Every structure is written in structure tokens, then in C-alpha cells.
Amino acid sequence: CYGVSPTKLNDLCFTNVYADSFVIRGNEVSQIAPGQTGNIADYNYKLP
Amino acid sequence: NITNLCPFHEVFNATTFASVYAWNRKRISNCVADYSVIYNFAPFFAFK
Amino acid sequence: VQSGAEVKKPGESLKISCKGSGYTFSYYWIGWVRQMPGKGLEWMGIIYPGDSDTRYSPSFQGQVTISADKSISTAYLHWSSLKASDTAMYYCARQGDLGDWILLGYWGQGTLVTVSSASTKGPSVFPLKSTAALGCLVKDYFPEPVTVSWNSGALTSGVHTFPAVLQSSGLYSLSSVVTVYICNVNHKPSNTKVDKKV
Amino acid sequence: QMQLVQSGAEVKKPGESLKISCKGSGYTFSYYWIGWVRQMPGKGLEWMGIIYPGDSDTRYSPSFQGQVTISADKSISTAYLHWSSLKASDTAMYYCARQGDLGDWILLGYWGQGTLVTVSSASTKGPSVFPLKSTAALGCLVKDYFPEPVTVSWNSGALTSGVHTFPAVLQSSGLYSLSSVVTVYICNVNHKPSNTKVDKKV
Amino acid sequence: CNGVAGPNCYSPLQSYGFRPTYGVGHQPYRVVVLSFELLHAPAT
Amino acid sequence: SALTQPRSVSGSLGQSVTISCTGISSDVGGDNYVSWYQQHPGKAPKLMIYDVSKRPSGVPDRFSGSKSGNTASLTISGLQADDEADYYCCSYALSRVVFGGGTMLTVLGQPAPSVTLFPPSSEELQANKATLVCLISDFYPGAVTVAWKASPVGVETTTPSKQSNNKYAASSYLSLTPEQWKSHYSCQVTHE
């Protein structure tokens, strides 16, 4: 959890929460993260 | 201007590796280090 | 003991099997190695009894898949859209405690799959001064694996079977001798048995 | 080709907790899902749950959280169900289903042959057989039997052509009755769930 | 090259090889990205 | 890389034979990834020589191997009649199984072929056929010639036989019409 704590989460508010959903390969879990590079992080889905 | 591929398909797909007290290293030079061919082989428990 | 090889056409998805014994099918690698007539062995791939971390040969990545059965410790292979050059003697091999994981410690029996499209023409038997020996002749048959016996196998000593000779018309012909009598000929691809007496 | 078969139909009393299983073969029964469905015929069908024989993974329907559990054996490739405190509302048909290579993991690919289970406290009353211008055809009558599944055969199954079996008729007193005729002879009736075999000749 | 994948111009869509035989690393992984925006905006 | 093996060798009873094996690769972890397999003609292969630095179980001590650079050799002593089989060297250094080009072990030793003639049967004559079969067997050398006399005479023949009695056998099937057969034959066999 970037910027937020996993446990201290039920005591906060949000403007609009969007729950994305996509299935990637097992070795591609290290690429879905801010600042990361690769094929997925550059062609399919990138985080700011 | 080196264009010969690197012999990366010689250490990761080895049948039997060396012992602990007799660890062997391979000199690698004069090649193009393409680390993208390592992720498709198998994941690793430690990638520090 | 392995299952027989039935004459199939390219594109029918045939299946071969092999039975092994003397080990536990828990953590020992096992695979299949074929051998085409006139060449050496060709390793295709192996399979693990647990997580099937199958590693196929670069020349067999999308040509053959392993479908071995674990509950009965009997190996099986699956094919799809076969070709005419797929006729080979498939040998089942296992890891074994002799060498490493890739080393083959033991081997199976081997079955030569036959692929043809000659409609499986039925065979024919014809009889033949030494008396002292007798014999029978088998002609007009396209399939090669044809066996000839004497009195349903009652006589074993002094019995010899010569290899078949390829005819110009594509058929074959086999000759047999026996030391001296009914000669029995069995045709596996056509399931036809013809008896003849000299 | 892949094959699938369930267990035979049985009739148990409330509290026996039968163990109807399912036998699978012809493929690797570890990577394909398997489940069961049961519901009163007047209410349609209802999904119970599925289990993945490859590893520890079980999912049950909210209507079957604690009413029934599903288990499987990856070694012999045979599933095993288990009930607890069977009641009168459990007299339903049990059909099995598998994942199959046609759809997704939840999609039901194939089906079994069925397994009829009926809840009753009639102590499994044994059936009775009674025989019957035309001569030509013959027939026999089976009466005084509470369970519905009853098999009728002629000469232990030696006669198949011209043999017909009519559905059972439920009397007002609470007993069924069916008629079996043969085109022309011993009519053999063997109740498999109760192992009761009665022979009769016309 | 417009609609021919034969020559060097290849199709940009490739399919996965998700199979239970392949161990970890090639197995499918469901990813849920809970995008959170905590700021001075009115919270709903 | 492909392993290179001699197609056929010529040994002798009581002598030794060395089967070559080149093209063996190596990876990080060792260079002794050399194994030999013994496959009898028409039978099941059996592991004979693996890890030449050691000795397999059940294999006789008259089998051994050696390593010299990228070229290996299989030293076999005490050649017998039952030792006639196919041998293949294997290399599995890069987790890939490769085999050689095939080796046929033949032995020499002390060796009169059996010449028999059989006339066609009545069932063949009734079908307007006349097949003259001349059977040849019980000959150790691989030299044989089949011919008939009519003036010299479709006809097919097979020189090699199957490994069943450790002896070679050849046969030819001369197919002629019965009208030309009754109008006249003898089998001519040439052997060392």
C-alpha cells in the first residue's frame, strides 16, 4: 500500500475509489509498481 | 559495436552445479548483456 | 508390456502406452524417447510425478505433449494433427537412482507406431523334397508386422522366421521353416488369422 | 475419450450419513474441477459446491455451508461426499459435473449418470410380484412396495426385444404399482437398493 | 504492410500459455489496483 | 551441436574396440556429462556406461570410458557373440539430451550356406502364379548372390536378416507365369 497503511484503512475517507482488475503472468508481478520498467509497465499498464 | 549474443543459456540451464566449498564462476565479457531472457526461465526466491 | 500399435492416418490422435515397475512414482523424473527406423534415439521431453514441470526439446515444443497417468503408474502420450514422419519406436525412460535427474536409469519396452493409408489389405497364405523340413509362404499383404506360427505355437525349437521382402508393387512376402504340421499366420492390423497345412 | 461415473442409487434412513462417491478416469483428475447438484424436482436444480483436487481449495454455496461437505482423493482420482444429520428434505437427485476444457473453471463441462436418493422411514418394505383371449403377450404385476426404484426383467435379461416397462402408479393408500409386458417366460424382479429378488412365472 | 502478419510487421497481441503444468512464475495472477485519491476533494 | 559417431565398426572376438564420440558440450558445473546406452537390435535399450569416473551396477567390468577434451571414447574389452548391439553416447551438460549418429558393433571370427529349392504349390498354379523361392541361410560372411537359369532369367531379395540366431539369412522370390515355368530351373548361389 503506497502512501496508506493496510491496517489503518477503515478510519479514512476517499473521493472516488476505482478497483482495477487484470490478470498478468507470475513473473510480471514485480513490474506492476510505480517507477518500474519492462514490457508490461511500458506497453500494457503503467503506474505514475 | 559488439553484436554477438551473450552466452546466457549456459549457466541458468545447467544440469548439475558445483559444491559450496568449490563454487565456480564463469568469466563473461565482450557480449551484449540482455537480462530480459532470464525472467522467462523461472522466478527466484531472492532477487536483491 | 506395452499396448499394440494400430495403423492410423495422420490426424487421428493415436495414443501409445508403457508399463513400468520397480520404483515409486512420487519424485522420479520420467519421459519418452523415440527412434525412427534408420536413425538414432530422439529425446522429446520428460514429466515429473508431482508438479508437471515438463521440459520439451526445442524440436518437440509443439509437436507432442505428455499425458502420463499417475494413478496407475502407466505413461501415456497424446498427439494432434500427426504427420507421416511420426513413425518411430517410442521408448519410455525414467530418472532412476543411478545418475542425475536428467540421466535415464531404466528404459521401457518400445512400440513401433506404423502409419500407412493402403486400406490395410488382407494377407494370404500359400504352401510350398527335404523329407526333413517343411514351410509355408505368406504373400499379398501390405502391412509389415505379420507373424507366422506353427500349431498355435506348440513347436518352438527348430523354428525360424525370415524377414519380409519388399515387392515392387508395395506388398511383402515372408517365408518360414520348421524342423520336422499346421502353420498359423496372424495379421494384427486387419485382425485376420489364416491357417494352412502342408 | 474421457469417462465419468457416479455410484449406485441407494435409499437410506435419516441418520445413516451415506458416502456416495464419484469415480473419474481417462484424464488427470487433479487440474479439473468437480461438483454436485441436488434439489427437489418441484423446485428445479441447485448448486452445492466444487472442489479442486490439485490442492487445498474448496468453495461451497451459501445454501450448503454446513449442510454438506465435499471432499476428493487425488491418488485414486475418486471424489467423496459426506452428509451430516440427514433429514426428510434430502430426497433429491444427485448429479455430478466437471470443469471440462470447453468453458471456464465454474462452467460445468460434463455430467454423470445420476444417483437417486430417497429419504423414507418405511423400513424398506420388500416388493411382491403377481402374474396376470390374447393367446399373444404376457406380463407381470409388482405391488406392495414403498421404494420407487424397482427393476423388472424377463428371464434374467435374456429377452430384450418386445419388452416394455410402464411407469409406476401410486395408489391412494401410499403404495406404487407398475406393469411390465413382453411380446411373445419368468419375470424376475430384483430390488437392488434392498437386495430383494422375487421370481415369478406366468 | 497493413493487414499481413507474415512479414516483419507482427501482430501486437500475443496469447499467454497458462497451464497447470507450468510452476510458479508462469501461473496467472489476479491484480487489483485500488487507486486511492486522498486530498482536499469532497469525500463520498 | 550434433554428436558424431562412426556408422559401423569392425571388432574381433577377444580383442578390444574404441567407439569415438565428439561434439560434446560443457556448462558451468562440470564436464563429465557423458553417458553411453546399450540397445540390442529389436530389443529394449539398457544403461551401460554413465559417469565414466565411476562404475555402474550390474554392468560387467569389461566396459569403461575416457575423456580427452571435447572427444570421448568407449573402451570395450572381451567382445563376444551376444555383444553385437547398438551404442550411443549422450551429453546432458546444458540440460538437453542429445544422441550420436548410431554405432553398429560387429565382431570377426571363424564362419557353407544352406541352399534349398522349393517348387511352387498347387494353390499358386491354380491362381495362374508360379513363385520360385530359393532360401539361403547359415552363412557368416555378408557376401551372397542370387541367380537362376532358364539362358539367364519381377524379382526382389533382401540380404540382411533379423538378429534371432546370430546368423545371416537372405531370400529371393522370383514371380513368373506357370506357362513359362512348365515350359522349362535351378538356383545359383555365390558365396565366399
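Swiss-Prot numbering applies to chain E: residues 480-523, in that order.
The deposited model was determined using electron microscopy, 5.4 Å.
Heads up, the Cβ atoms here are built off N, Cα and C, so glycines get one too.
Around E:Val483 (mutagenesis position), no same-chain residue at least 6 positions away in sequence has a Cβ under 8 Å from its Cβ. A coil conformation is recorded for E:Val483 (mutagenesis position) in the three-state DSSP classification, outside any helix or strand. Mutagenesis annotation in Swiss-Prot: E:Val483 to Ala, described as Increased resistance to neutralizing antibodies; the structure shown retains the original residue.
Experimental mutagenesis is annotated in Swiss-Prot for E:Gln493 to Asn, with the remark: Reduced host ACE2-binding affinity in vitro. E:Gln493 (mutagenesis position): 7 other CB atoms within 10 A of its CB, across all protein chains.
Under the DSSP three-state reduction, E:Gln493 (mutagenesis position) is assigned to coil, being neither helix nor strand. In Swiss-Prot, a published mutagenesis experiment is listed as E:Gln493 to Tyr, annotated Reduced host ACE2-binding affinity in vitro.
One mutagenesis experiment named in Swiss-Prot is E:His519 to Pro, and its note says Increased resistance to human covalescent sera neutralization. Cβ-based neighbour count (10 Å, all protein chains) for E:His519 (mutagenesis position) stands at 6.
As a natural variant entry, E:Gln493 to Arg appears in Swiss-Prot alongside the note: In strain: Omicron/BA.1, Omicron/BA.2, Omicron/BA.2.12.1.
Under its natural variant annotations, Swiss-Prot gives E:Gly496 to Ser the following note: In strain: Omicron/BA.1. All protein chains included, E:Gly496 (variant position) registers 9 other Cβ atoms within 10 Å of its own Cβ.
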Cα-Cα distance linking E:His519 (mutagenesis position) and E:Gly496 (variant position), given in Å to the nearest integer: 45
Cα-Cα distance linking E:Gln493 (mutagenesis position) and E:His519 (mutagenesis position), given in Å to the nearest integer: 42
For E:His519 (mutagenesis position): DSSP state (helix, strand, coil): coil
Recorded positions near chain D, Cβ-Cβ under 8 Å, from E:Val483, E:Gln493, E:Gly496, E:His519: none
